[PDB]
Each structure stands twice: as structure tokens, then as C-alpha cells.
Amino acid sequence: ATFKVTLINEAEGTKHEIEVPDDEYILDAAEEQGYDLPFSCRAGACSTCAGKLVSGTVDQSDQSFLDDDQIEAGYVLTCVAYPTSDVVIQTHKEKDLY
Ligand code: FES
């Protein structure tokens, strides 16, 4: 399957839509589609690529940085997240972390 992923940059007031394969991480699909997003480690072990879910679900089983409460709050490391449905997510949310 292929899921629609909506990227929202609150500070910039932008909204971009991408199509993401069920077996591709969101960050990779975004870049391929023309949208560069923040990243550093690209391995699920930092917070640079953090985003926050608005709706939809992801599989980010490979991540290691976020604690359970952060995940509960809707945080996602885009570099290692696969969409599991259509998703609405806010990007550039690193600063929200502590
Ligand atoms: S860039 Fe480090 S966890 Fe995604």
C-alpha cells in the first residue's frame, strides 16, 4: 500500500502532501519528493528529525531515542518511521523535547 502523508510546518505555515510506500521511511520519501527535512544521525538515536503526529499511525519500532511517554504524546522520529495509515504530522518539533 501507499499512504498519504501530510507534512505541516507550523512556524512556516506550510502544508505539503507526499505519498509514502508502506515499506519506506517518511524522511526518505519526503526528500525524494522534494522536501528536505531536518536530520542528523538518521538512525533513530537523536531528536533532530522529530515530528508530532496529528492523526494516523506509524511503525517506528527501530527508534531508540524517545521514551514511552514521549511516544504516548505523539512524538515520532521521521528518519525511522514507516506510515501504517494515512498520516498528518507536524515537522520540526525537536525543541518540544527534553
Ligand atoms: S535524525 Fe537522529 S533519530 Fe532521526
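Heads up, chain A uses Swiss-Prot numbers, so what you see runs 2-99.
Structure determined by X-ray crystallography, 1.8 Å.
Placed from the backbone N, Cα and C atoms, the Cβ positions cover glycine too.
Long-range Cβ neighbours of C80 ([2Fe-2S] cluster binding site) (same chain, at least 6 residues apart, Cβ-Cβ under 8 Å): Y26, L28, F40, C42, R43, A44, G45, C50. DSSP assigns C80 ([2Fe-2S] cluster binding site) to a helical segment in the three-state reduction. Residues or ranges marked as [2Fe-2S] cluster binding site by Swiss-Prot: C42, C47, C50, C80.
Swiss-Prot gives this note for the published mutagenesis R43 to A, E or H: No effect on electron transfer. For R43 (mutagenesis position), the Cβ neighbour count at a 10 Å cut-off comes to 16, with all displayed protein chains included. When secondary structure is read from DSSP and collapsed to three states, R43 (mutagenesis position) falls in the coil class.
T49 (mutagenesis position) falls outside any helix or strand according to DSSP and counts as coil. Using a 10 Å radius centred on the Cβ of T49 (mutagenesis position) and all shown protein chains, the other Cβ atoms total 17. Looking at Swiss-Prot, the entry for mutagenesis of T49 to A says: No effect on electron transfer.
According to Swiss-Prot, the mutagenesis experiment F66 to A or I carries the annotation: 1000-fold decrease in electron transfer. Taking the Cβ of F66 (mutagenesis position) as centre and 10 Å as the limit, one finds 18 other Cβ atoms among all the protein chains shown. In the three-state DSSP assignment, the secondary structure recorded for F66 (mutagenesis position) is coil.
Where Swiss-Prot documents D69 to K as a mutagenesis experiment, the accompanying text is: Small effect on electron transfer.
Listed in sequence order, the residues of the same chain lying 6 or more apart from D70 (mutagenesis position) and placing their CB within less than 8 Å of its CB: none are present. Where Swiss-Prot documents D70 to K as a mutagenesis experiment, the accompanying text is: Small effect on electron transfer.
In Swiss-Prot, the entry for mutagenesis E95 to K states: 20000-fold decrease in electron transfer. The structure shown retains the original residue. Counting only residues at least six positions away in the same chain, the Cβ atoms of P39, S48, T49, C50, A51 sit under 8 Å from the Cβ of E95 (mutagenesis position).
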For ligand 1, which among the mutagenesis positions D69, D70, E95 have a CB under 6 Å from it?
none
What does the structure give for the C-alpha distance between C47 ([2Fe-2S] cluster binding site) and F66 (mutagenesis position)? Integer Å is fine.
6
The correct three-state DSSP answer for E95 (mutagenesis position) is helix
